[PDB]
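Trainee: Structure in structure tokens, see below.
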Amino acid sequence: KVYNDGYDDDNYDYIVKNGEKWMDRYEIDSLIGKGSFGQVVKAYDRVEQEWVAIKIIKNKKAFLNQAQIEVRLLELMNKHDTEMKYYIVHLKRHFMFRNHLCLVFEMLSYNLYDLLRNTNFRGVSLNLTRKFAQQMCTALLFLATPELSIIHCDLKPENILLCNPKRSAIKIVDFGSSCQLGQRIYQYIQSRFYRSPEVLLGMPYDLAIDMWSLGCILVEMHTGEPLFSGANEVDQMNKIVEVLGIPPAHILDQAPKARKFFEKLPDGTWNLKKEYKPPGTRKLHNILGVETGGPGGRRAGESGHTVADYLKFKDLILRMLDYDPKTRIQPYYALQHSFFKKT
Ligand SMILES: CN(C)c1nccc(-c2cnn3ncccc23)n1
């Protein structure tokens, strides 16, 4: 059985060969990442005399077209940040090779899920969480500039990569599921643990969905575990409610999917449909360990983890987890918050 004249496997992927030369330019070294889209290889660019990462898209029309959207968004973004100061991965060029679209990037290190694994799922320090938070908010401020207006739509630890294994600098990757404010098309978006209430409820959405995901990500980076680990959409909404209470009535009264999760009382108030902790009783104050030595008590007696530090982090996270997307904190104001260092 032969796929793509022998070049592909039965998964639509290119069969990588160590040392292969492409186009009198690139020498392929080895596989360094993989996912639903295809593969990422380390390769030497002999023209520019540098190592690069090549994202080799599957040879299949749905995967090709997803990547063509990504290329257009990257070309728009990189063009408005030629100094590469806004924390988005740099697309150098693209080409078609043996029926695969190939995207050439600067080469990065480990992703933030890999980093959590390296902590044995116990979390990184509050100081490193703060560095990651400040860079992510800067990236979201850039995506919100009007000529872009880009919603990433799939933020999670595995889509944030370190630049270098010994340093805190990061870049955001994977714009294949992204869209622009003026061209919103998708009803079903965001990976479940990081999915915003407005999406769960079938309501209109905007760039605020990415700020919701960021709040969830930052808690998990410090505790080691996902904040809201639902098995399905009903479980996901119930896990959100355990921490944050019943959503406001002004929201539920306008939500097409309200009755998937809630019921309206004669009061006019809303409650859950019929095992969970009562609404709002799983306090973020206790998940973080504000007054009890951090997650698991493991930060007791460590510098950089005072009660005061934890109260500032809690305040910022609760603003990122506002149920109302009109009042949820926006990137400009997140960057001004006293959790961040002045200079
Ligand atoms: C080391 N690696 C893995 C790497 N290095 C540079 C860039 C990328 C990269 C660019 N887009 N995507 N999308 C999805 C997953 C990875 C990437 N990966």
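Heads up, chain A uses Swiss-Prot numbers, so what you see runs 134-407, 414-482.
When the header is checked for method, it gives X-ray crystallography, 1.1 Å.
Note: Cβ is positioned from N, Cα and C throughout, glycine not excepted.
Feature list, courtesy of Swiss-Prot:
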- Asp287: active site, proton acceptor (ACT_SITE)
- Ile165, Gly166, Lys167, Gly168, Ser169, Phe170, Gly171, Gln172, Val173, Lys188, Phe238, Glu239, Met240, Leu241: ATP binding site (BINDING)
- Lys188 to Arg: Abolished protein kinase activity (MUTAGEN)
- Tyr321 to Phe: Mildly reduces kinase activity. Does not abolish autophosphorylation on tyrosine residues (MUTAGEN)
Trainee: If you draw a 10 Å sphere around the Cβ of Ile165 (ATP binding site), how many other Cβ atoms fall inside it, taking every protein chain shown into account?
Mentor: 15
Trainee: Please give the greatest C-alpha separation between any two of the ATP-binding residues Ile165, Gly166, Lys167, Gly168, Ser169, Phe170, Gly171, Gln172, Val173, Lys188, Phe238, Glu239, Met240, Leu241, in angstrom, as a whole number.
Mentor: 21
Trainee: List the binding-site residues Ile165, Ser169, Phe238 whose Cβ sits under 6 Å from any atom of ligand 1, in sequence order.
Mentor: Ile165, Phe238
Trainee: Can you figure out which of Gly171, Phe238, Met240 (the binding-site residues) comes closest in space to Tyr321 (mutagenesis position), comparing Cα atoms?
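Mentor: Checking each of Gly171, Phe238, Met240 against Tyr321 (mutagenesis position), the shortest Cα distance is to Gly171.
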Trainee: For the stretch where 6 residues weren't modelled, take the C-alpha of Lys407 and of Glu414 and tell me their separation in angstrom, rounded to whole.
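Mentor: Each end of the gap has a Cα atom, and these are 9 Å apart.
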Trainee: State the count of C-beta atoms found within 10 angstroms of the C-beta of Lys167 (ATP binding site), not counting that atom itself.
Mentor: 12
Trainee: What is the Cβ neighbour count of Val173 (ATP binding site) at a 10 Å cut-off, with all protein chains included?
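Mentor: I get 20 for this one.
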Trainee: Among all chains shown, work out which of the recorded positions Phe238, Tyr321 has the most CB atoms within 10 A of its CB.
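Mentor: Within the set of recorded positions, the most crowded position is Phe238.
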